[PDB]
Amino acid sequence: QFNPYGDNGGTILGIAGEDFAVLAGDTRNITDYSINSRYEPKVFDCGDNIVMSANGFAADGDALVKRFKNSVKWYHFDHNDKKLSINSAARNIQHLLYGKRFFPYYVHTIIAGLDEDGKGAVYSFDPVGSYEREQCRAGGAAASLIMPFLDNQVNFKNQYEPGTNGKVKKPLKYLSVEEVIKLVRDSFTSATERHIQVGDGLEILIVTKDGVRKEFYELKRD
Amino acid sequence: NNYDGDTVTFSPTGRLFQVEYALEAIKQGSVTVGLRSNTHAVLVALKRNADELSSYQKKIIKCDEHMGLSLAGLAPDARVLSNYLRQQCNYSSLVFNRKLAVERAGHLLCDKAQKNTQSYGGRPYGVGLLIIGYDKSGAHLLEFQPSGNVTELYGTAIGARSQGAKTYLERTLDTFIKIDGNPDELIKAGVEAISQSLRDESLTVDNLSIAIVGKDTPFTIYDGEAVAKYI
Amino acid sequence: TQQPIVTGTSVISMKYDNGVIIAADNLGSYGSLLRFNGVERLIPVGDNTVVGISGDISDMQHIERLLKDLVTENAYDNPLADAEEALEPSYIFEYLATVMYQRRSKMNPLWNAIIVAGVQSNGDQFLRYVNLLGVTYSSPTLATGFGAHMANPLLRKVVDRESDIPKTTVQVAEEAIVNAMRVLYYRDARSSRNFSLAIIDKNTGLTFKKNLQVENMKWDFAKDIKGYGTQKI
Amino acid sequence: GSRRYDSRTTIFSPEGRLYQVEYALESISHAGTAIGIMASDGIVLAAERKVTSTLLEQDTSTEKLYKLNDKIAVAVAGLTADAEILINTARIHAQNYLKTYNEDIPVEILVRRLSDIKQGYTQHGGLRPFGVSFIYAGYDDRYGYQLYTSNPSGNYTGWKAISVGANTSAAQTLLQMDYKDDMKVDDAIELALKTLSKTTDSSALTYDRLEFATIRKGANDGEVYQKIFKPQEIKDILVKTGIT
Amino acid sequence: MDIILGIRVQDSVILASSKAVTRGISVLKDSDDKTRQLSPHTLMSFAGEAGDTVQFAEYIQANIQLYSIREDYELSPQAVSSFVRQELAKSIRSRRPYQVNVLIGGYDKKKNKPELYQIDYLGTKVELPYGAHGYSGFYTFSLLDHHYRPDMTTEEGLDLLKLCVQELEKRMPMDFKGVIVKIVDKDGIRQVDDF
Amino acid sequence: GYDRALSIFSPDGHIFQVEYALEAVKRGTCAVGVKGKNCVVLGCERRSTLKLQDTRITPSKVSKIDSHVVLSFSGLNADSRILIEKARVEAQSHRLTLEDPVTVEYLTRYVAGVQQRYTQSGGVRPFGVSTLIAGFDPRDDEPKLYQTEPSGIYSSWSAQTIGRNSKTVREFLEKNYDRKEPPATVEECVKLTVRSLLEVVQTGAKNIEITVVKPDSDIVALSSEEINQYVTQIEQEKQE
Amino acid sequence: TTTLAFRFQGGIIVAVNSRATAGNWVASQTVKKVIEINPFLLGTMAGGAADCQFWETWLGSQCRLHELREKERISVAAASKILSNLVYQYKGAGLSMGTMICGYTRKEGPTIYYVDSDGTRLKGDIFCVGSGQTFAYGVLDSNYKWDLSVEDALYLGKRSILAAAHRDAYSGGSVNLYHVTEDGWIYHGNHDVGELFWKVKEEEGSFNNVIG
Amino acid sequence: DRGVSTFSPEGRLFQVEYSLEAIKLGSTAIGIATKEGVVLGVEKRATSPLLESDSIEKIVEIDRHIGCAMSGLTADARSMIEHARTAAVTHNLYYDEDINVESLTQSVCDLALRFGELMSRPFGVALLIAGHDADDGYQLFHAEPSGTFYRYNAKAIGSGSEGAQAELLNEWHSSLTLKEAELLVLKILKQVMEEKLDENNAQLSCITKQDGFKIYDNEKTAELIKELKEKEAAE
Ligand SMILES: *[C@@](C)(CO)[C@](*)(O)[C@H](CC(C)C)NC(=O)[C@H](Cc1ccccc1)NC(=O)[C@H](CC(C)C)NC(=O)[C@H](CCc1ccccc1)NC(=O)CN1CCOCC1
Ligand SMILES: [Mg+2]
């Protein structure tokens, strides 16, 4: 019987800073035990300082990104070139996803950018449209490997102040773009080591008030 | 007389009066000018107001990053046709990953307007359009009429007293066509062209409306203080 | 819901410095029966694109007709149909990719894997894959079916990344493709010796080679192999 | 287009009248008179056939009086063909009600629905109205014996005695004169015939130019019987009242 | 939804319906009224699939109330039961049928007689002296066969009903949290608050 | 389907079909609505050219939409049935979804909306009917009286009349009805309603219908003798 | 999930956890399971995240349209029935929702309606919904009285979620409190179970099963 | 007869031009836009003294940030308001934000020309749509049955429109306060109205960023009427 879904592997990661936000994702595309491409980007600049990635079944992911990019275009036409805020984009994506509630897009979607106060924002979606704003989110094949490490290093979970008898927690603070990119690179090199579907290359998209910058790094190709 | 009740009726001399009356709505509309060189294409539009307390009716509409038009006549009909162009431009991008040719844009508009002139119940569109764009074969300018007739031109003008600007462009043809790699000078030629259609009124800051598209220039519209340079 | 009846096996391809090469054998299998031997599975579109198709042949012939009709439709009201407004590989691919995904979304797929190889108007190499699920991807080397498992490893030794493309000549690239076709003949049970090969170069244009054969095969060592373990005679 | 040939059947006059309904009523006024009289122990339906020919088969004929169910009947005035369309609908509606509730349909409910159909043809659809006026005669266990009338407008009203068709003005005056509330069926039969005999446009009223029917409780114990009179039975009742 | 009973006596119809609403391993509510008044002298109890029961009962209620306003007249219990049966008879061959079983207790004012109708989700109608739906019947029917008499009073009917509830409380596996009892007679519908 | 635009604008800016529908209302029998301090009364004319009528079964002029709301009308009788049916269905539909009976304003708004829809829908003509809708909102003791008309406009009235010779009875009500002090009792409200109809009717026998509506679904129609007592009382006080 | 809401002398308490799971994978610890429909209406979310989140924000739009059309705030009964009639249309399609519509109006007073995806709609004083509902019931029922103070009622709702958060594997994260009065709903903070458990253990002297 | 969507020889749609004549017969409605807010005021015009004037609803809320006044065949506006309210709420559902006043007006104006042989005729009512958004601030729009809308600093529609518009031309300036605008609507309404202006036969409203769209009470408007009369007698 024809199965309309497939697993293209890969993993993605979104972190939010004080005045910036990053959305990373490996460039490997796979089916079963074969490599399709060592460089197939799945993190996209969608305009209005919104970056997006829909990881999982690539065909559904490409369809979704394509439709959201088009939603942004028509938002400009219908509302006098108004900038689509990240929170408005998130709600719009929910309706795109839930629109196919009974034949879902098999993807974990993450978007990143700046909120209306200029502060870093990351939103994450399930396949049918449930969404939530967070400081931190990993998605895809190696999400289970990366996410607990982020809880520990970004949100300082389970870390207490030395000598305080485990009474005072380590205080929360925003990380610099330099410190965040270190965590992204270490997260992906670790995931590459222990997950077979993750590797080849790492592409990071950084979002500040100035625009959208890109950075690329090599990953192990085995 | 007896043959102007609907669009489905021919007159004894072979005329479609409802289509002609739709053409008349364009002549009452405010003047708009179109012209192009080899690198850029420019739209200049005189906007009209109800009174001093009102805003000035927007004449120019964007269709894609590389295409757009100006209107003269019924504005709601321009909104329908421009929306159709937006969808066709968009279909071409999503399906074929291809920017829609300005010539095809014209062919599609022609065919949409035509269907309204051969069927009972409907009516012709009551608006004239000047479409500009930059595609794989360079800069383009089209003139749409609601009879269905679409015409590719170097320059033109439609609306009330459009004959003045049309005569000027016919004289200036050899000059403005060679304004390559110079946006501001091509606009100046268009602003001087539309000025030949002015009576008693002159071009003010919230009256003039300019749009441009070209080789390394997306379709953008200039209004307000952004057109003060050209007065 | 379909099941494929008459099928075509691997399509293999790669980029080189000035263009792209693509190849596929001339077989139309009917299960284990090697039914049809004169089947062309590379279909040129204009003088700048070649679409290689594997999988169900009835669905392949449907796609042929669509591409044929696409050329006709593009020519309508188009004075620059053989110049600036000619069909690009990227246009042809995106059209097919749209169809493939629409058909999978209606639970009635075109049971195929497709590789669109060509050269763009600006000289850039185009090579992209799409299949029955609507999944798309691009790479310096692309292959379908058994080609993905056996050809890609060989072709990636020549062009392992983007920077290896300018360093690879058409002679070296074609040699690797022809070698890959031999390996597939050794090891793919639904392959044939006869195949077609197409080169799309930005300078010399489209070169379509028919009726090629796998040759320079190693079979001599077979005579020494006796039994399955102990047997000496 | 086709706009040119549209009569616009469903519009108002400047005076606030429905042209087509008024002209349909004018049509009905030339149809054979039909009379309904409601007594305390039954109902009478009498109707005059339209200028009869001697070679018309009289016994196996039905022009004026139709049966809707076991408890309800109607007298027709206007286009017969139009009436039969409405009658079959009314017959179906009565059976739908019986199928749904396992009870015979109340008279008014049937009358209302049939009148609602007529109303529809005056407000929408662009079709001509039904050129028909009915007199409904029926019984149910709620209101007992009931007489109604409906006309092309779709308006219906209840009556003790009523006439439709030709010469209703003259007929209604005569009914208003001799009718009284404690009347019996046999007396109502006589009134119905006497009224037709005076209002008729014919020279003399005869058996072959009449249709007649009664709805009595004259059956055995607490049940209603419908009697559509045969030619010979009309001949006898005409002699018995001293008209011929 | 589980236990609904009905007993027709000399001058009234008595309906008893369990109060429990259970979902999974939790009794979400213990005071649920599994009945709707269709008209001043007609009452319908119901039991079956979750959601369907109330949706169906209220749909019927609205239709009967619409009829009452239109005709300024109350439909007979027999007429209402026939209407309800037809709706269920349509339903069973629909894309998604109503899985609801009902008892209709009413007092016919024209006949001056109480009437009890039992209708299952297939549209199977029967007039009965006493009725039940679900597993309740497997205990109560044999009990009523023995103790029921046709000339009983309303008070005797309530004692007969108490006997049924006691038996159910003894031998039924599930805790149904007692019953709400309602009486339908010539004076309309009223609820017994202490049972 | 029949599509023709029957209701359309004329050069002077009028929709003649809607205005001709008002002429049908002007032809209809007079209907009056008067609201007191704790009640509303709906009076209705019945023309006396129709003798030999059966008043038991003849459709009554005042119709119950729900147990707490009533609707009277003037104009085409057949048209009124369609509005009443739709209103009754909407009344039950509101109870089903909102779990609360309609307010008088909501019911009026619905009926008015239906009338309006028929003024700009293809293939249909406007309703030749104006209605007086009266009653009391759920758990409320403030009397409500609304009027609708073929165009679709609706509004609330302290007292109002519609139908033939309605301009005469409106003239009467305008000087006899005090806003500062409405009819304090049921008797006062009924008397004022009957008085107003006696300016137009002819005889006070079987020509006048009266229906009284009180809070908490308390609606009752008066009989001939009950109404005749008001007629007898008013005439004796008049001779002065 | 675990969610509860109960009615009492001083209005309505509403309490919920904040964990989201995809099987045994803990996906989130910071999910907002209370939806703020308006200043007088709340909605709790259990079951399918998207189904709940999508249809309850949709419910809020329908409640806004009601007060625009009717010039009056929608009743709790009417609001809950819009949702129950919606999910009933999708019955059998596979929606998964266990919601509670809580609020105050003049005519109704404080009111709680349980609404789930198989069409059930119930008015009631106490409800617990979710995978850990039984654990919340255990503590809530055994300590519930109508005459609880606002302070004690807030704590009981918090403590009941904590009990479920502890025992139920698919419940935890943090507790979100709400108090609904005649004047509207009042938010009473986010309480992390990480710190709350030990704080409650020490002060209350409970949770003796756990190694202190 | 003749087609509904027919052009005249002058190039105008007959039915659209005739609907404009219906709007001239309607009661007066005035709108004034300031930097402190937008004011909307209407003439109620009760046809009889028995009619309870408070039931005359010619000023209407579309959303918290958008209000609306009407003039002409007011029954036609009901479906337009219904559409506007749905459009406003729907956009909030899709985009988690308020909708632009211009985008709302455009949505309403799209209905206008959806008639022919869709509905059977154009709307016989004009609308003044007033509101506020973060981008373009306080705005006043005039939405016609032609499908056209103009933005206005001040605008009058209805029977006394041409006389009132000429008065608004002289009186309006860019530094008007909200209180000044309120009095100016009352002043101009009193000039063009047939009957004498008071709190019962005229209604005021406003929309501000802070408090949103609010219809004024009869007690509040009565004080503004009294304040207006005193200021005119003071010089
Ligand atoms: C308690 C907390 C847990 O039971 C509550 O009951 C909560 C209610 C809150 C969240 C509103 N329920 C859940 O946490 C709920 C459990 C569940 C899971 C699946 C179906 C129904 C209920 N969790 C979810 O809904 C999660 C939300 C995650 C954390 C983002 N989503 C999924 O499980 C999604 C979508 C489910 C789905 C439903 C219907 C059709 C298609 C999909 N599924 C996946 O993410 C699939 N999968 C997860 C791991 O990554 C690979 C793919
Ligand atoms: Mg790896």
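Going by Swiss-Prot, the residues shown for chain G are 76-287, listed in order.
Here the Cβ of each residue, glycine as well, is placed from N, Cα and C on the backbone.
Under the heading active site, nucleophile, Swiss-Prot lists G:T76, citing experimental evidence as support. Secondary structure at G:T76 (active site, nucleophile), taken from DSSP and collapsed to helix, strand or coil, is coil. Non-local neighbourhood of G:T76 (active site, nucleophile): G:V91, G:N92, G:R94, G:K108, G:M120, G:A121, G:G122, G:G173, G:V204, G:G205, G:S206, G:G207, G:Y245, G:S246, each in the same chain, at least six residues away, with C-beta under 8 Å from its C-beta.
The feature bortezomib binding site is assigned by Swiss-Prot to G:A124. Sequence-distant contacts of G:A124 (bortezomib binding site), defined by Cβ-Cβ distance under 8 angstroms and a gap of at least six in the same chain, are G:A95, G:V106. In the three-state DSSP assignment, the secondary structure recorded for G:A124 (bortezomib binding site) is helix.
Counting Cβ atoms from all protein chains shown, G:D126 (mutagenesis position) has 23 others lying within 10 Å of its own Cβ. One mutagenesis experiment catalogued in Swiss-Prot, G:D126 to N, is accompanied by this note: In DOA3-1; decrease in activity.
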*Out of G:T76, G:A124, G:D126, which recorded positions lie by ligand 1, with a C-beta less than 6 Å from some atom of it?*
G:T76, G:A124
_Take the recorded positions G:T76, G:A124, G:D126 and keep those with a Cβ under 8 Å from any chain E Cβ; what remains?_
none
